[PDB]
Amino acid sequence: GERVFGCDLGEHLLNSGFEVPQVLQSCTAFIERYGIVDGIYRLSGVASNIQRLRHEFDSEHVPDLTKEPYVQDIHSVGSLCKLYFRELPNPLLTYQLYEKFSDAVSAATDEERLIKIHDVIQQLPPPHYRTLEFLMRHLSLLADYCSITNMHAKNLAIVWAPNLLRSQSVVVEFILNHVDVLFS
């Protein structure tokens, strides 16, 4: 189409043919291999570096992040990944389900929260469902490395939630902590 950043997620995936966005695949693949570092997603890239990457991906060009000059500035990749989500015109968790997600996590026990959160996730439209599963599995994998990155699930969810769920980090942390059962 005409652009990637700011394009509705469903429209973008209809256009590209990918299960989840190429930019998400590229950023996560890079981070999982080369970005297992202190402060992943906490620290930020240099703005000029983020805008360069944005401009490339926004043209549907896939830059080779694993080669210089990209391979050095890990945090521009993490920043870019978050920014893709921040610019979606309908957030990842969707406007339609925003209140249901909040209410779900407000249940009194983890069992009831699990059931209620599950029921909300199951009504996400397919492009949102697939993209959320892929992101949550990436952040769960990263949380395994928390002794290196100093990024536990709680802090991953705090940095991420504003980009994903808007009209909150409790909802995102709960999904992250239960990704295997919620996407089984």
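Along the chain as shown, residues are numbered 1 onward.
Even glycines carry a Cβ here, placed using N, Cα and C.
Spatially close to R42 (mutagenesis position) yet at least six residues away along the chain are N150, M151, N155, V159, judged by Cβ distances under 8 angstroms. Under its mutagenesis annotations, Swiss-Prot gives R42 to I (Swiss-Prot position 407) the following note: Loss of GAP activity.
Experimental mutagenesis is annotated in Swiss-Prot for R42 to M (Swiss-Prot position 407), with the remark: Loss of GAP activity. In isoform 1, no inhibitory effect on neurite extension.
Record note (Swiss-Prot) on the mutagenesis of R42 to A (Swiss-Prot position 407): Mild effect on GAP activity and neurite-promotion upon nerve growth factor stimulation. In the three-state DSSP scheme, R42 (mutagenesis position) falls into the coil class.
What Swiss-Prot says about the mutagenesis result for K82 to A (Swiss-Prot position 447) is this: Loss of GAP activity. In three-state terms derived from DSSP, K82 (mutagenesis position) belongs to a helical segment.
Each end of the 19-residue unmodelled stretch has a Cα atom, at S167 and at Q168, and these lie 10 Å apart.
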